[PDB]
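Student: The structure is given below, and queries will be raised subsequently.
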Amino acid sequence: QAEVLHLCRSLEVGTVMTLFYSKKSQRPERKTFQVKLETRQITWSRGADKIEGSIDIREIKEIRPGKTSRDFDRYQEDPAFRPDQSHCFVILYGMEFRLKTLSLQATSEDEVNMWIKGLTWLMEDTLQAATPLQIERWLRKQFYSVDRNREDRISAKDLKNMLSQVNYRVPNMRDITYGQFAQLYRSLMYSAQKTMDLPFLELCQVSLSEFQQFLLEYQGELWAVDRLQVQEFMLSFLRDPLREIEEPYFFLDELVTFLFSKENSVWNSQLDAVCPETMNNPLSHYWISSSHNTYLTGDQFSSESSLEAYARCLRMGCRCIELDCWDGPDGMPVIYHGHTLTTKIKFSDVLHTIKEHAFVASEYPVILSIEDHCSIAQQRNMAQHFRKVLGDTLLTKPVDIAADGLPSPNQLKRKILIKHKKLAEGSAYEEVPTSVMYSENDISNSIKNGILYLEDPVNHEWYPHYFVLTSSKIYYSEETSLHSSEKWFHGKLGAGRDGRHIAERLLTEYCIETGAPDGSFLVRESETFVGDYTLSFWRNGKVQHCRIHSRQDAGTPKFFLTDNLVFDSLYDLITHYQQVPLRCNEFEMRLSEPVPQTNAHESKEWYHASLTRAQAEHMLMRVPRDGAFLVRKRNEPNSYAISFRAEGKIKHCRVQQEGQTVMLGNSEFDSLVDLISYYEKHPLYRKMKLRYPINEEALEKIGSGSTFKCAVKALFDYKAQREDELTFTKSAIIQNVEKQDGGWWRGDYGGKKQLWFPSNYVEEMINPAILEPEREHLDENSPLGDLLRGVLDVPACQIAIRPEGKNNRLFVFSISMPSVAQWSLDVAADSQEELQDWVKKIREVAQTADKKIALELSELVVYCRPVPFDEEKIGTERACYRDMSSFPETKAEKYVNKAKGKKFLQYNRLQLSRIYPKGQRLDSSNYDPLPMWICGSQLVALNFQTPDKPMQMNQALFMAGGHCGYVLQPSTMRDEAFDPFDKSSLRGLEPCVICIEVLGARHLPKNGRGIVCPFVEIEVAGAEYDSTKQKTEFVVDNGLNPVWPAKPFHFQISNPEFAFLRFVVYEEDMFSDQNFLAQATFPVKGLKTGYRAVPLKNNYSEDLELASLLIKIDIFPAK
Ligand SMILES: O=P(O)(O)O[C@@H]1[C@H](O)[C@H](O)[C@@H](OP(=O)(O)O)[C@H](OP(=O)(O)O)[C@H]1O
Ligand SMILES: [Ca+2]
Ligand SMILES: [Ca+2]
């Protein structure tokens, strides 16, 4: 305890260490680091002072000693950066699958040791800190993020902006210190929610006998019949040692804050411990947390394989992980997804990662699913490395030779098992006996896979697409992954008094609307003295003007106010008079705030001062890509619209300007220019960013880039003026046209070949390949899955290499189709060798019109022996509990339906089944695990890197047991009558009736710049007969503390042993779409009753800071 207070006190002082950026362009550099205790952040002051970096300690997942990091690996042979493991350590932090890393280089080995032990305690105390203290640190984090920390007092509009950044919009405007800021927060959170229906509930206070009456009458906490128990419960909440030495008391607002806190969670934390009693059934009786292609960080085709993903999965409590082993460059296999562009990591590194992390989250057994493409020698090296590195951790022999069933999880604690094909006794080949020429159309069975490039027909940039060639088709995806600068210089505003009036308007509106100081100013070009300038500044509610003289005399420039000092640049003049007063119109004034320009949009490619809705729509409908956009002024003042194309249709939204800001819905920006720049970087509508500014120039040049056998149409007659020129008549189609800049193209017409003609005497015929493909009847299950954009029928295509490339791409081929004149796609590869490979294989596809296993590795396979699935062995003496079978999603669906589900249940009570996603989910999306689980499948393998609903259900299921990774399947479903498609199979199992009312929410996260308009979807997920969804209405412009109207919900669950209660918070955005904000999913068996908090998670299932709902939940039958 004293050691902890000593430790924390030392790091708030600090330490200096070198930083290895997770960015390549950057070169390592040093800074000082410290732990602001009042907020629990790791801040790194750049140099002993200014604060330039920060990490929230609550996001730290691992503090790892050594140089084990990607950053470190980027400089491991550079001798300038070959540090020492003793001097290096790594913080892994974040709330997504791919954790962020802080890779640091210290000097002492007790320096690193204190930090590591400091953060370890800090991490644990921050995470379990009582909620009033977490709120208190959040309030400080918001505070130390504006002008406060300096003046120690923030403005009143700083508050408006900070509140909007935390999802709260005050109706209209209404300096403050932290104590007053925290007072305002607590008062706002309570006032905004005093309307919630709370029968139990002018800052009154609730006492001990009152809180005890609550816990008992409403919360069903029977322990609270002991008063001293509640006493501590209330003191475990407040955590103020003052006010403690008297009877505990809550204020009303502290009671409401309690109702929202993790201390009031709907989730019974008693189910967070392992129940060792439930860990004694055969392995086949457990749901086992399982990962598919564990090495991958992203999609299945081109993402990075990472050691870090193994560590993340095992630390999320995953127990069955997957290794895809291929022959490596040095006799040691590599791991990556075969036949793709995913990066390769080394088998040896993976094993050490697995060793280091397999039992941090759980003592329970780990299963390595080994997809093996290695030669016999590399299989031997694997077998040798498994045995050496894992030692007694590896399972090498059965637990019970006379058993008739798999061993229990308890019997396999701290064991790692190998799942791998096994030789028949005395054979050199697996007894493999399944004959299936139903070759799945996926990237495994394709002819060639790769990334190739396609010119965008609108901006003429090359973009990468995934290409897949099969034996008859090419599938391609959607695209993959001086003074004039100064704010105070406004240039020429007008040519006469119009410019003076514009300057007076700009300066006046700025000063009035912002309460700007005297001396606020702008500079413009002089309307009266050419080459000179005019300074305008605010003084006594009036605008003052003075001439700034300019002289190019004797070579160098000379700027000066009349009768005043001479300066070399306009910047120097202004910078000087912002520090000491000028004299102007007999007045003394120091320049202060620069007046910003407000109409920078007026010269942008996308801006149209005069344009109707109908004209904008006609313009954008000429553009065959989504993200075509323009901004138009509207007929009413201070009003604009964005017009943009999405899903082949045109949409519009109004942008209103209110003073020095602009608004789009509730999203506030500084200017139209800043607004558009924001939505070029972030999506505006669904996943659509603003990409192409549409004006006359852009429209003219659309689809103009073809090269292969191009035709053009003569617009006029042309008589050859030289012997190398073509002669032709109006409307003539000139063929095979070679296009070049400089005004002259080359083509065939009238018998003459490749003669020159004027470029602007023709229009280029349309290349239909530039148009969007019809995507409505496109194959849902191509090798590309949901990423598919287009299909080409190879026998109807022709291919030709362009030897000179095009558009700064050296390696280009052209696909055409003889029966569709002028249809052509130009396609670039990254290398001449890649180009040659694609061309030869495509052309070959067109001209068509029609495993040994090392004993040393085999010996390590004790259980989890893969055999072809034999439905007829189910229930007979021929079923071997050591044999297992794997099921690709689509095959598994054939067994988890009404017809075969009960027999799949029978199989799974004795033997393991592994389910994994279909090959076509190249995007690493996940299938629904519940229909697999409810038929007793144990190894339901999901892409852990993907933040979708299947992974949210996975982490929810394994919440029972605290993510130990094994959950005992309930006895009712290991009954032989249990049928997931027949609730009559359950017999008289008591059902469960849930009544819920969503009362309010706090600290909801944002989805962009606006303020969310949230609604809550409540779901029960189990068998089909139990599954249903309900939702609340959305509330307007509030994520910080919304409350919802009355809408009582009822759910009835016939099988509460396989049932999940799921809460999803959505926002209704301005386009009437519904966007995920947060979620919490629970097994129904762990639900408490009463007025309960619902602590909210992100889509990766990480705890959000403070975010929660308050519900009223009643469960029947009564406990
Ligand atoms: O890596 P991909 O492309 O997703 O390929 C499938 C997937 O990874 C499965 O997890 C794997 O299951 P099993 O090892 O459990 O069988 C299967 O192996 P298989 O070809 O040996 O059946 C692979 O085909
Ligand atoms: Ca695999
Ligand atoms: Ca990791």
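Heads up, residue numbers simply count up from 1 along the chain you see.
The way this entry was determined, per its header, is X-ray crystallography, 2.0 Å.
Using the three backbone atoms N, Cα and C, a Cβ is placed for every residue, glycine included.
For reference, Swiss-Prot lists these features for the protein:
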- 9-124: domain 'PH 1' (DOMAIN)
- 134-169: domain 'EF-hand' (DOMAIN)
- 446-480: domain 'PH 2' (DOMAIN)
- 488-595: domain 'SH2 1' (DOMAIN)
- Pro758 to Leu (Swiss-Prot position 842): Inhibits interaction with AGAP2 (MUTAGEN)
Student: Where does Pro758 (mutagenesis position) sit in DSSP terms: helix, strand, or coil?
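Tutor: DSSP assigns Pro758 (mutagenesis position) to strand.
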Student: Should anything in the same chain at least six residues away from the domain 'PH 2' (446-480) have a Cβ under 8 Å from its Cβ atoms, list it; otherwise answer none.
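Tutor: For the domain 'PH 2' (446-480), the sequence-distant neighbours (Cβ-Cβ under 8 Å, at least 6 residues beyond its ends) are 301-302, 339-341, 623-625, 628, 691-692, 698, 701-703, 705, 767, 770, 782-784, 787-795, 797, 807, 809, 815, 825-830, 834, 837-838, 841-842, 845, 848, 922.
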Student: Please spell out the DSSP helix, strand and coil residue counts for the domain 'PH 2' (446-480).
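Tutor: Each residue of the domain 'PH 2' (446-480) counted once, the result is 0 helix, 23 strand, 12 coil.
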Student: Just need one number: Cα of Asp850 to Cα of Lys851, in Å, whole number, across 12 unmodelled residues.
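Tutor: Both gap-flanking Cα atoms are 27 Å from one another.
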Student: Residues with Cβ closer than 8 Å to the Cβ of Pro758 (mutagenesis position), same chain and 6+ apart in sequence?
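Tutor: Listed in sequence order: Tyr718, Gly743, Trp744, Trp745.
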Student: Would you mind splitting the domain 'PH 1' (9-124) into helix, strand and coil residue counts from DSSP?
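Tutor: Going through the domain 'PH 1' (9-124) residue by residue, I get 28 helix, 43 strand, 45 coil.
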Student: In the deposited model, 11 residues lying between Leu201 and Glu202 are absent; what is the Cα-Cα distance separating these two residues, in Å, to the nearest whole number?
Tutor: 13
